[PDB]
Amino acid sequence: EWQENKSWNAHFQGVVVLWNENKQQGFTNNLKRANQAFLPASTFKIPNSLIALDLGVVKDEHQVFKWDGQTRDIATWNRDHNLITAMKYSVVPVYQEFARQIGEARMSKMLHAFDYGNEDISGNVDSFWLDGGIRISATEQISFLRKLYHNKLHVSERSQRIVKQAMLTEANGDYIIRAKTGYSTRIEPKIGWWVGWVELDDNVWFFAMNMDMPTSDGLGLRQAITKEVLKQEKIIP
Amino acid sequence: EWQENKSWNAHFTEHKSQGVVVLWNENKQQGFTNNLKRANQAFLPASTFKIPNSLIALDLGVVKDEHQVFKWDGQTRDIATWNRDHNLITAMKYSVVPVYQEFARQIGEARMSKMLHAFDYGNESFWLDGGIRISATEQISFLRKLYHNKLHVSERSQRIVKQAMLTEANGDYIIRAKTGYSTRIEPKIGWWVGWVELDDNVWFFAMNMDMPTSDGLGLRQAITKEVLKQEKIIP
Ligand SMILES: *C(=O)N1C[C@H](NOS(=O)(=O)O)CC[C@H]1C(N)=O
Ligand SMILES: *C(=O)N1C[C@H](NOS(=O)(=O)O)CC[C@H]1C(N)=O
């Protein structure tokens, strides 16, 4: 079952989707948007990373991808990266290289096995997640993460553990968050994503949210509105 | 290259205690401590032994994974959080001795001994009232092997124990570590060992300190972070 709970509309426009792993129930503020597919954008770094590691395009979390020297918009982009940092600073050029070397045939094969969204890579092999034909909703995101969480994707366990390490966002004595932000820019309607999960001592709560993002301004709200939902729901303090 | 820094003693002095922190700059392969002698004095590992113990239990299959549930034996102990079911993640977080005691009995003395020798861990419930001793400088040497997946256990066993050691993370650093409290033999001391991952570097640390009562326990982490701040490692 799924409860719709419109009170979180207050903290917003967009949708927040929770799955209670133990109880095996869901929660959202908009059943219908929860099922509306969008461009994944940088949340594509999760399955890109999984595929790059399983195929050995990436050796491990330590391998250095060296800055090509050309200076791009985001300053954190313009240095050397490994997988941990590339993922922290959402470094597109690193992941483009990954996509090229994966190739179009292996990429779609992998996406079909992951049952990822609409499973469709039309557009450029190095930007389809931004402006090609790929589409995934919040509930499709959760569904993918659930599998990632349990090591049941059709890639090695090792590859699964490394990406979840690279997904590390926050941890304290209350909870651990593993997640990835995204910001769909090239194609309407512009939207900001956050998806991942929060680990508790004796449960795990999966989450996917997106919201309208007409401006670069509101990016902080992806975390802040999701966290406000998590408190009202007393999942975190 | 080791460098002795007496200024850190004021972080100990400030709470009327004494102790050592040892720091290791992985990129530069340089160490730093406030007390060279105590750096290399060997103490009972106490709960920091949960590190090699966890590694060994996983590599052998005594623990199958971080979700395997170790149920409470129903005997009520005085850490309240121990009186519940646990997995590897929680048992490490709440430092749950009777789960780890089960691990050790199942590992057994032969296999334990030969695994610790392969780890080059310490000297040649023993971690708490008995035999094994290790120094803060040796904890770091052991942790560095772990960090690099260089121990004689599977890569997998090393990644699960590192996941289990996760203590703190934010946009500035990740800390993976383990606290300990040696209470049975003099001198009663507290420990915190582990490391800090930055974007560009990792800093390993190992600290111990006189701990006559459980009241100063918080100082293990606090004095350590006071030292990390002084050296511009965290904000
Ligand atoms: C991913 O969506 N992108 C890469 C980069 N980081 O976005 S994030 O803050 O959500 O991680 C900039 C936005 C976007 C892009 N323009 O490619
Ligand atoms: C380990 O040193 N111990 C188990 C438990 N944890 O304390 S910790 O926070 O220092 O790790 C209580 C004290 C100690 C013990 N007596 O075994």
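We're sticking with Swiss-Prot numbering for chain A, so the shown stretch reads 24-35, 41-265, in order.
Here the Cβ of each residue, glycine as well, is placed from N, Cα and C on the backbone.
Pulled from Swiss-Prot, these are the features on record:
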{"type": "ACT_SITE", "residues": "A:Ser70", "note": "active site, acyl-ester intermediate"}
{"type": "BINDING", "residues": "A:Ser70, A:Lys73, A:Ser118, A:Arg250", "note": "beta-lactam binding site"}
{"type": "MUTAGEN", "residues": "A:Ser70 to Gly", "note": "Increases thermal stability. Abolishes hydrolysis of cephalothin and decreases catalytic efficiency about 60-fold with respect to ampicillin"}
{"type": "MUTAGEN", "residues": "A:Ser70 to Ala", "note": "Does not alter thermal stability"}
{"type": "MUTAGEN", "residues": "A:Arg189 to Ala", "note": "No significant effect on catalytic efficiency with respect to ampicillin. Very little reduction in dimerization at neutral pH. Predominantly monomer at neutral pH; when associated with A-206. Slightly decreases thermal stability. Significantly decreases thermal stability; when associated with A-206"}
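A:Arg250 (beta-lactam binding site) sits 25 Å from A:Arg189 (mutagenesis position), counting Cα to Cα.
Using a cut-off of under 8 A between C-beta atoms, the recorded positions A:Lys73, A:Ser118, A:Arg189, A:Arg250 that neighbour chain B are A:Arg189. Annotation for A:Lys73 (beta-lactam binding site): spatial neighbours A:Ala114, A:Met115, A:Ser118, A:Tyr123, A:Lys208, criterion Cβ-Cβ under 8 Å with sequence separation of six or more.
Each end of the 5-residue unmodelled stretch has a Cα atom, at A:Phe35 and at A:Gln41, and these lie 5 Å apart. Between the recorded positions A:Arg189, A:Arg250, A:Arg250 has the most other Cβ atoms inside 10 Å of its own Cβ, all protein chains included. Proximity of A:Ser70 (mutagenesis position) to non-local residues of its own chain (separation of 6 or more, Cβ distance below 8 Å) is seen for A:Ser118, A:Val120, A:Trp157, A:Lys208, A:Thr209, A:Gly210, A:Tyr211, A:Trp221, given in sequence order. Proximity to ligand 1 at the level of Cβ atoms, with a cut-off under 6 angstroms, picks out none of the recorded positions A:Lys73, A:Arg189, A:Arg250. Summary of the beta-lactam site environment: with the site residues A:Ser70, A:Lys73, A:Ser118, A:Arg250 set aside, the chain residues having Cβ atoms within 8 Å of the Cβ mean position are A:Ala69, A:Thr71, A:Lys208, A:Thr209, A:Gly210, A:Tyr211, A:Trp221. A:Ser118 (beta-lactam binding site) has a Cβ environment of 19 other Cβ atoms inside 10 Å. For the recorded site, A:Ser118 (beta-lactam binding site), the DSSP three-state label reads coil.
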